Amino acid sequence: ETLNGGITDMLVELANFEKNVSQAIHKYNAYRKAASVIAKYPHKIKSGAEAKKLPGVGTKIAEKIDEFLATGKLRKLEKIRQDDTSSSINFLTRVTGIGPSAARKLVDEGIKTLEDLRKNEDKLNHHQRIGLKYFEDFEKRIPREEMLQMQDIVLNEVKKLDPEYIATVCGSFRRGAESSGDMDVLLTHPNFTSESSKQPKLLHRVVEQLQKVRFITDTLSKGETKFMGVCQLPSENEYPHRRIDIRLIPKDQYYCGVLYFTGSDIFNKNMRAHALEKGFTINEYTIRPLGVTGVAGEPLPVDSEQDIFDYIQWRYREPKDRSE
């Protein structure tokens, strides 16, 4: 239905821009009032020309009206899809090394595109570099065949080390996705408990090792609890590079830890609440009793995922079964 409808709509966004983007209460109000005006209006506006005759509808409008009435868009308007530098923010974000401010800066350097950065290697740091340098694979979703493949390796490898190590790959993959994005590996081992000292070498041993065997190509952040890095499959005739993060957790927290990293923000969200629901407070580290007034704690013993559920009384929603 509604004939003038197109023009009117166009008129709104155009108006909303000038108010929010700038200060001009005058331009907005205007663009604003024209809308008003044309809608009140009942005949299919054939051309802004005519339109001009109309009240509030000034010389300007018409043009913009007619331009729009012409090309199913407006040039002044078109700035929308571009957002200039702001598009770039999110673009840049895609890169691995870049974060909010970090990103903010490159663009304003003139570094909006990958292309810039391709030169400005320096303007970056080792993280930023890497990200770039392999960006592409970075966006090439993984496959379960692969996945399992890399999967096995890790879990296995660790074993070569000391079998009292617990590997677990989490993330989408666990839920049984057919396309995971990264390898979120959680790791642990009885020596390290929440009472334990900072145990770097643990997690470390293994990393270096993955690195040893050449499953690892670069280290994004060797830290003490966490390790971010890259891997890639073994060759013959090659498979891209994939992310991987080796997380190290205390054996007495590793569970919720798992449950959490297991899956779906929703389900977690759902889950977090239900406990709360039944008087339990839950987060990535523990399940604790929710006392009087909302504040209270003293986390219970956990040896397995069921242990959580049970507290918070739930039929086991298997991994697969967790998208909500």
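All residue numbers given for chain A refer to Swiss-Prot; the residues shown span 9-245, 249-335 in order.
Per the header of the entry, the method used was X-ray crystallography, 3.6 Å.
Backbone N, Cα and C define each Cβ position, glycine as well.
Some features that Swiss-Prot has for this protein:
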| type | residues | note |
| --- | --- | --- |
| BINDING | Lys60, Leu62, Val65 | Na(+) 1 binding site |
| ACT_SITE | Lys72 | active site, nucleophile |
| BINDING | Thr101, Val103, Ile106 | K(+) 2 binding site |
| MUTAGEN | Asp190 to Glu or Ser | Loss of activity |
| BINDING | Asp190, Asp192, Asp256 | Mg(2+) 2 binding site |
| MUTAGEN | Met191 to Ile | No loss of activity |
| MUTAGEN | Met191 to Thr | 50% loss of activity |
| MUTAGEN | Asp192 to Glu or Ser | Loss of activity |
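Cβ atoms within 8 Å of the centroid of the Cβ atoms of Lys60, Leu62, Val65 (the Na(+) 1 site) belong to the same-chain residues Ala42, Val45, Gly56, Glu58, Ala59, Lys61, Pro63, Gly64, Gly66, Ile69, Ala70, site residues excluded. Annotated pair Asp192 (mutagenesis position) and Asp256 (Mg(2+) 2 binding site), C-alpha to C-alpha distance, rounded: 5 Å. Cβ atoms within 8 Å of the centroid of the Cβ atoms of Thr101, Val103, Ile106 (the K(+) 2 site) belong to the same-chain residues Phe99, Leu100, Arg102, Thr104, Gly105, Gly107, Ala110, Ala111, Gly139, site residues excluded.
Of all the recorded positions listed (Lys60, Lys72), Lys60 has the fewest other CB atoms within 10 A of its CB. Residue pair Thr101 (K(+) 2 binding site) / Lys72 (active site, nucleophile) shows a Cα separation of 35 Å. Spanning 3 unmodelled residues, the gap from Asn245 to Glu249 amounts to 7 Å when taken between Cα atoms. Within the set of mutagenesis positions (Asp190, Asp192), the lowest number of other Cβ atoms found within 10 Å of a Cβ is recorded at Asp190. Distances between the Cα of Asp256 (Mg(2+) 2 binding site) and those of the recorded positions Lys60, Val65, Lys72, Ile106 are shortest for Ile106.
The secondary structure of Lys72 (active site, nucleophile), as reduced to three states from DSSP, is helical. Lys72 (active site, nucleophile) is 11 Å away from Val65 (Na(+) 1 binding site) when you measure Cα to Cα.
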